[PDB]
Structure formats: structure tokens, C-alpha cells
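> Here it is, the structure in full.
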2 protein chains.
Amino acid sequence: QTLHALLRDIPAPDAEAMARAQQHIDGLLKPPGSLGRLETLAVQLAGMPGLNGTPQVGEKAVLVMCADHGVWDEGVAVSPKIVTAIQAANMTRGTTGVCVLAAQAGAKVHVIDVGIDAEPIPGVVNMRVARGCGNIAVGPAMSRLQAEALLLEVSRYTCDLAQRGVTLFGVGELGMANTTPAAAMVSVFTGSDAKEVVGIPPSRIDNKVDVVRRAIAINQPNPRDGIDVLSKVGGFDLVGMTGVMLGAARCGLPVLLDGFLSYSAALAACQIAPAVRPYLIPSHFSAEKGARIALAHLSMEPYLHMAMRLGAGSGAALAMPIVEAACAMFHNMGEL
Amino acid sequence: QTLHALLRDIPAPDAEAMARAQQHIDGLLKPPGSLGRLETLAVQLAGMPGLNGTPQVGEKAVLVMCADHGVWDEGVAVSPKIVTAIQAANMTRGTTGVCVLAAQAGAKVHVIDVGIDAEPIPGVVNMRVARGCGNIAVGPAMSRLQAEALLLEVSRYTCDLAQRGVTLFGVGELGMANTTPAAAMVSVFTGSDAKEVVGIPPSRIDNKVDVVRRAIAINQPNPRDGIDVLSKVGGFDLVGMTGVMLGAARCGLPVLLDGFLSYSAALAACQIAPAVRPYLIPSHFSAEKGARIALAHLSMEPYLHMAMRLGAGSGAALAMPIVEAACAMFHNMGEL
């Protein structure tokens, strides 16, 4: 540790730098509304202390958290368990969607195993808590201590990347059955009935919903304690994405979310540490049923409508040029 | 001429190449829905015969059409008339928003004067029809023959760019008072009351609406004749953007729209030549009040929600990396 110390040292956004960036933008010669949300984004970036008082992007990293879930035994996923392992390995060879989009964005992909139920995969960053987490339908995904330790380890990993020049992160995850704990967390944090947020054959959908309600009933997660929620009805992958958000915020740097899985982690992150929120930037509006509810509770309006799902960080990589665009306009446009 | 010949020679999309691209995508190893609309976009691109049977981007050009409007005399714009000239000149120095975004996208900006009411500006492409078009509130913007000649000239200019390697266009425009004729065209083509589509002080908004109704009443444009609509209640800038769309479609190549002004031109383009439609790609969802209605009539769902307005092609430039992204995923992802 300390996780207590990390949370309390997340900096506030720098109001003076935001005022100066807004003043700079006001001094630009431009039709009214011609920047749209690029204007608000540039000012948001200017407030993040790791960006040194100005909207800028240096190196970019997308962190893809990988883990398996004991709730897979409840029949809520169609694919066999080993697919998590095969995908993590493909990510190290650069052949997945997020890899290709990250390459387009000039970003590096960091594949992090935080709990794959397989032999370790050479080339993946090894932060494995256990070989898959507990089956949330019968008990907790993990101990409170395990969730806290993984939060600290990931947040430290993320912020240490600022020493190699990284100033913009994206977060994603992969793992068979991951959408079930994500929907549980979302239902718990937002108070929405499981049926409204459970990701999309009738009996199979019902089984998924019933499993979410069962996980919540058995575990009784406390919505006012984000770490309790993660440890009881989340998973290592979700804790991992929350850790990226905490680490970026601690570093005073931007992080792009991806889809619904990452929204659920962001809900937890902002419950644990409300000071995280000014560092989060949406990318895409996930096709998962629960996307609208989760984004509402984060007061977030995504920039991209790609009808995308299961991107494993692909949406965050796709939005990286949007962040670069707000910075180029800020620095490169002519003035009044 | 001939404009008749140009319209009839717009090629159909290549169904065999689309089938082959869909087959290729089906053979990619990917979670279900993980490409989202990148999948549909790659297949759409594969159908465009100027792309030679495969989703690809070579050189990129954003064409920014510039002109003044006699309806400016009706008090529907707040800025003085010369601003159109000052902006066209700034575009040649590379200091505007669309210039900066085009540079981010690796695209060249082509600034085309199709009717600025000022001395010619050195460095701008000169296709000027007249020094501003007629005041649509009292009569037609131009003659049918003038609209037809400018359509042909611009479409030829656009397609000739395919000889310098250009495979993806963006279209935009600038011109004081341009949003008034745009709203008139949109009301005429969609049958919506002017009050629903007139771009956003109460009396000033009413004057704008009243001027649109007056233009339509006096000119009696025929909605079943897109060239009639353009010549009577449009402007040189709108005819110019329609010409880009016709030229790209004739060349069998993609064109990215921008905001509401370009939607109004796209409505005209697709009325004149329905075969244009498969070549049009939305970029952003304009903040102008009439954006939703115009996009509905084009059956178009933009990828970007940037709350942007008066971009002069900036939205199309911002969406260019989205098109490149669909191509990179298509060619670079690993297979089953």
C-alpha cells in the first residue's frame, strides 16, 4: 500500500490552466460553434495536471485487462473458457481489432493477465490474482484484500508509464462471461433492475438475468462501497480497469473508456474516488443494452456511435485521434 | 456538357466485391459485433468501383466551396458580407479549423470560389459563377443553366482528382447567410415546415423563418426536380457541394458529408441522381436544428456526435480516420 494514500493524492483539475485554455480558444478566429465538443475537450485536457498546463498528447497506451470468471459455470457465455487465453495470446501477436486500431492511432497495447485460468502466456504482463475469479452466482468473486492489492498494482503500473512519455491511456478488457459481473455492478451502482442492464434466445437471456439477481442477492454488495461491489460481484478484469482509471487520475492524466464493461469499472472508480471523474473521456456508445443507463449515471455522452460491442479497447483506440484533434486545433488554429 | 451523360454513367455498386468483402470479414477471428459499423463501412467501401474491389484509402481531399448570397440583404446573418472573403483567404494559409483537421487526417484542402462577392483571391480555385447569387427572398438564386454548368464543372474537377491518387473526398462550404438557403432546400425536399428546420434572439429567428417561407412562396421550387430546387432557393456553394457528390459518385468513389449545409446538398444530389446515395458517408451529427430531419430523409446515422456547427468541412476531415480504420481492420486483422 497505500491505497488510502493514492486515493487522497489524486489532484484536483487545475482551474487556472483551464481558464487560460478557454481564453486562448476565445482568442481563436472561428465561426461560433465550429469546434463543438473539441472546445470543451481541449479545456478538460488543459485542467489535467499531468499534461503540464496545455492540451497535448505524447505517447499513448491501451491497457487490455484479461481474466476468466467462475460464473462461466452458470452457462451465461456461449464460448468455451479457453477463448480468453487464445485471445490474450493473439493480442501479443498484434492480430486483434484493438491491436490494429491501436496501430492506427500510434498507440502501444499493453496486454495484462490479471486472472486467466490457463498457463501464463509468454509476452503478456503477469499480474494474475488467481486462475479465474470465484463464481459470483454462489459467493464473492474475490476477497476484499485481493481487490485492493490488484487496484494498487495496476494503478502503479499505469502511472509508471507516464515515465516513458505516455500521456493518454485507453482501457479495455477481455474474458469469457465478463458481461455478467459488469451488468451486476451496473445494477448495483445505478439501482436499475437487472433486466434493464443485462446484455443481450429467450431462455438464455432469462438465465443471464436470473444469474445477475442471484449474485446480488447472495453477495449483498454495498453500492456506497465501490471496492465491496468489485470484490463481491465484479471480476479481476473489472478491478483491473478500475485500477487503470485510478492510476491515470493519480498521474493527473486522461483515460479513454471503451464500452459497457469499462463503464461498469468507471462507475466503481468514481464511487471509490469521485476525483477520478474529470480524467475520464468517453469514446463510443456501446451496443450493449445497459450502455445508456451506465453512461447516464456517469453523465457522459460518447463521441462515437459505432454500434460496437466486445471491442476489448478498440473504441478507446478509435477515439484517440479525437483527443489529438482537440489538441491540434488548440495549438494550430489562427487567432482574431 | 453532358450532365445527362454524367448522371446516367454513375456506376452501380459492385455486388460481387461486396460479397467477397463480407466473406473476408466473416472469415476474421473476432468476437461477435466487435467491428460494429466498421464492418458495414468496409463492405460499403468494397462496393465502390473506384476502390478497385477492396476497402482502401489513398490520397484524401476536402473540397470547400465558397460563395456569397443576396439573401444576406434580408438580415438573416449577423456577420458582415466580407467575412466570406476573409475566411476563404485564411483557408489558403492553412489556419482554419478544417485546415488543421485535414492536416491531422493527411488530407489536402481544395478551396473553391464558386461565387464570392469580392475580388478573386490568389491561391483559391476560381470557378466563380457571379459575385454572390440572387437574393432568394425576391427571386431565384440563379438560372437553371448556371446551376447545370457549375454541377458539371465541379463534378469534373472532383473526378479528375482521382488521377492524382485521391480516393476519399470530404465536402464543406463557407459563405455568409448560407444556412438560410440550406434550410429552404431541406424544407422543400422533406416537406417539413420551415420552423422545424431553420437554424438557430426571438425576432431574429422569426425573420429567418419568414425569409425561408417567402423564398419558397416566390420561387415555387419543384421538390421532384433537384436542379430546380438548387437554382431557385439554393446558392452557388450548395450547387458546388452537390457537384462534388455527383463527381465522386461518377468516379465510383466515397465522399464524406459534413454538417447541415452538406445534408441539404446531399438531399439535392440524391433527388437528381439516386445512384449517388451508396457513395455518401456521414461524418458528424450537426448541432443545427434541422440536422435530424435532413439525416432521416437520407436514412443516415452519423458516426460522430461532436455538437459541431459551421465546420466548413471540419466534420468530414475528422471522420477520415474512421474510414481508414475500417480499411485497416479489413486488411490487418487475423483470421479464424
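We number chain B the way Swiss-Prot does; in order, the residues shown are 2-201, 206-341.
Every residue, even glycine, has its Cβ placed from backbone N, Cα and C.
Copying in the features that Swiss-Prot gives for the protein in this structure:
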type    : residues    : note
MUTAGEN : B:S80 to Y  : Alters specificity to use phenolic compounds as substrate; when associated with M-88 and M-175
MUTAGEN : B:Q88 to M  : Alters specificity to use phenolic compounds as substrate; when associated with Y-80 and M-175
BINDING : B:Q88       : substrate binding site
MUTAGEN : B:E174 to A : Decreases specific activity for DMB and adenine about 20-fold. Decreases specific activity 1600- to 15000-fold; when associated with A-317
MUTAGEN : B:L175 to M : Alters specificity to use phenolic compounds as substrate; when associated with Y-80 and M-88
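Tell me what's around each of these sites.
Sequence-distant contacts (6 or more apart, same chain, Cβ under 8 Å) of B:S80 (mutagenesis position) comprise B:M177.
In the three-state DSSP scheme, B:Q88 (mutagenesis position) falls into the helix class.
Of all Cβ atoms in the shown protein chains, 29 besides its own fall within 10 Å of the Cβ of B:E174 (mutagenesis position). In the three-state DSSP scheme, B:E174 (mutagenesis position) is classed as strand.
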> What Cα-Cα separation, expressed in whole Å, is found between B:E174 (mutagenesis position) and B:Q88 (mutagenesis position)?
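Their Cα atoms are separated by 11 Å.
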> Give the helix, strand or coil assignment DSSP yields for B:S80 (mutagenesis position).
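The three-state answer is coil.
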> Take the Cβ of B:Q88 (mutagenesis position) and count every other Cβ within 10 Å, whichever protein chain it belongs to.
22
> Unmodelled stretch of 4 residues from B:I201 to B:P206; how many angstrom between the C-alpha atoms?
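A straight Cα-Cα distance of 9 Å links the two sides of the gap.
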> Would you mind reading off the Cα separation of B:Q88 (mutagenesis position) from B:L175 (mutagenesis position), to the nearest angstrom?
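Per the Cα atoms, B:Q88 (mutagenesis position) and B:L175 (mutagenesis position) stand 8 Å apart.
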> Name, in the order they occur in the sequence, the residues of the same chain whose CB lies under 8 A from the CB of B:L175 (mutagenesis position) and which sit 6 or more residues away.
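B:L175 (mutagenesis position) has long-range Cβ partners B:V65, B:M66, B:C67, B:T85, B:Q88, B:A89, B:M92, B:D242, B:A317.
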